[PDB]
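Undergrad: Take a look at the following structure, please.
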There are 2 protein chains.
Amino acid sequence: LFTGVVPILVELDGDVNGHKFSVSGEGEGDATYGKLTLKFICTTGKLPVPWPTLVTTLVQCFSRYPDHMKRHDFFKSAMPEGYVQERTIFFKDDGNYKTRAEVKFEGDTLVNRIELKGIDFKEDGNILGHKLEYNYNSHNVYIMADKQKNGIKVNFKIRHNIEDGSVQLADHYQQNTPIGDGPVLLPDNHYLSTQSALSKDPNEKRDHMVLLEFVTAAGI
Amino acid sequence: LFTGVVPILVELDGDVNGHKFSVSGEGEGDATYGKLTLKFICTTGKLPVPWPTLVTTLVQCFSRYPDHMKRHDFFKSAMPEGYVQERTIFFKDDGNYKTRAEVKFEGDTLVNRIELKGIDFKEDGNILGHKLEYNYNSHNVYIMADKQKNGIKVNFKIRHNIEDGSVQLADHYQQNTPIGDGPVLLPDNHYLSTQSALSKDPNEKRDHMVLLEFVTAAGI
């Protein structure tokens, strides 16, 4: 199923402090190699929040899991019916995002539909005060099994570089549950090691973000 | 000169604690967009040090400098004769690298020839003890003019993620001087914002590192 290059389509509909916006994205992924390649366009004009604060919200099934760890791959075991990914992201000393997404296969395309709502942000805050640089660091995503719920609990902190050399923390509380009733692989504790690079498209005039990502499982 | 896509060739010859090795690399860069794309092969077998500790050593002229900052672009002003880049990199609580390179244009290809010597590393150290993860974070490279010397002084600290969640610091002391006698643009203080993602090549059997980098000037 994830053996080749799989087309991905991402759609987000959000609201941050009353401000409504939409982002649609296209790209493709490659499990075998852990590479993601996505282009996101804010389809309603200008994005009221910085492009980097949506990186984690805008498809972990694309992680390369070395062979000996394939029984720990919850993400692809829930395919192709999918899983629901929920998160509560707390930005240090500022608002929080609450997102719910549904990631399933629609034909041949891996679809990720999300609904984001964020509140409590300050206008003097780095988030709304667009004080965040356009770049991304590497982080370790920590996964554990939620036995009861038949899913996984994921948790990690993101480091956003503010343009004044400081660092904006974003506390992530993640939960994943399958969409189908069938059995699914509950893993042993391990972590995903992700890298991400943001860039632009010279030939794109609409507000957007080009994201390049490499993710590989480890910790076993 | 840097208006299009320029082929790059990198060659390093080094010695770390007696261990001799070579690395040759090929790729191309795109100034207009700040993108670098390089593939490095350790031509003498296995690399005695981790691939990430050589990222900064293994061509800043590829940074995108927005128009209004073009009088601050020392790197491209020294072309095509080039510049000599020297550095002394101190790894926190471990050895240090001392490199000298020469970056000039050879025909159409931008060449970067380096000679690295590093000493004082521990075998129980993260560097020789290969305890560093295969990923890279984003950093701010700080540039100032060395008026007297007719060049620039660059300085920054790199953050290498150790596989046990900790962070290995690498203190960089950089110096750049032109190779030609002609005048060169000495800039105002500003900084380069770089992002880097390491990956592998499925079809490559020789020890190597695939590097993808995006660099843009800022601070003015």
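Numbering of chain A is taken from Swiss-Prot, so the residues present carry the numbers 7-64, 68-229, in order.
For all residues, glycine too, the Cβ spot is worked out from N, Cα and C.
Relevant sequence annotations retrieved from Swiss-Prot are reproduced here:
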MUTAGEN   A:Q69 to L  In RSGFP4; increases fluorescence and shifts the major exitation peak to 489-490 nm; when associated with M-64 and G-65
MUTAGEN   A:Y145 to A  In Cerulean; leads to improved quantum yield, a higher extinction coefficient and is 2.5-fold brighter than ECFP; when associated with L-64; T-65; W-66; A-72; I-146; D-148; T-153 and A-163
MUTAGEN   A:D155 to V  In EBFP2.0; shifts the excitation and emission spectra to shorter wavelengths and increases quantum yields compared to BFP; when associated with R-30; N-39; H-66; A-72; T-105; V-128; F-145; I-150; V-171; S-198; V-206 and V-224
MUTAGEN   A:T203 to H, W or F  Results in significantly red-shifted excitation and emission maxima
MUTAGEN   A:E222 to G  Suppresses the 399 nm excitation peak, leaving only the longer wavelength peak at 475 nm
Undergrad: Just the number: how many Å between the Cα atoms of A:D155 (mutagenesis position) and A:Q69 (mutagenesis position)?
TA: 17
Undergrad: For a quick check of packing: other C-beta atoms within 10 Å of the C-beta of A:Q69 (mutagenesis position), how many?
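TA: Other Cβ atoms within 10 Å of A:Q69 (mutagenesis position): 23.
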Undergrad: Using CB atoms and a 10 A radius, I'd like the single residue among the mutagenesis positions A:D155, A:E222 with the highest neighbour count.
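TA: The largest 10 Å Cβ neighbour count belongs to A:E222.
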Undergrad: Tally every other Cβ atom lying within 10 Å of the Cβ atom of A:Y145 (mutagenesis position).
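TA: By my count, 26.
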Undergrad: Who sits close to A:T203 (mutagenesis position): which same-chain residues at least 6 apart have their Cβ under 8 Å from its Cβ?
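TA: Residues satisfying the criterion: A:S72, A:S147, A:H148, A:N149, A:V150, A:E222, A:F223, A:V224.
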Undergrad: According to DSSP, does A:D155 (mutagenesis position) sit in a helix, a strand, or coil?
TA: strand
Undergrad: Determine, from DSSP, whether A:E222 (mutagenesis position) sits in helix, strand or coil.
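TA: Once the DSSP labels are grouped into three classes, A:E222 (mutagenesis position) ends up as strand.
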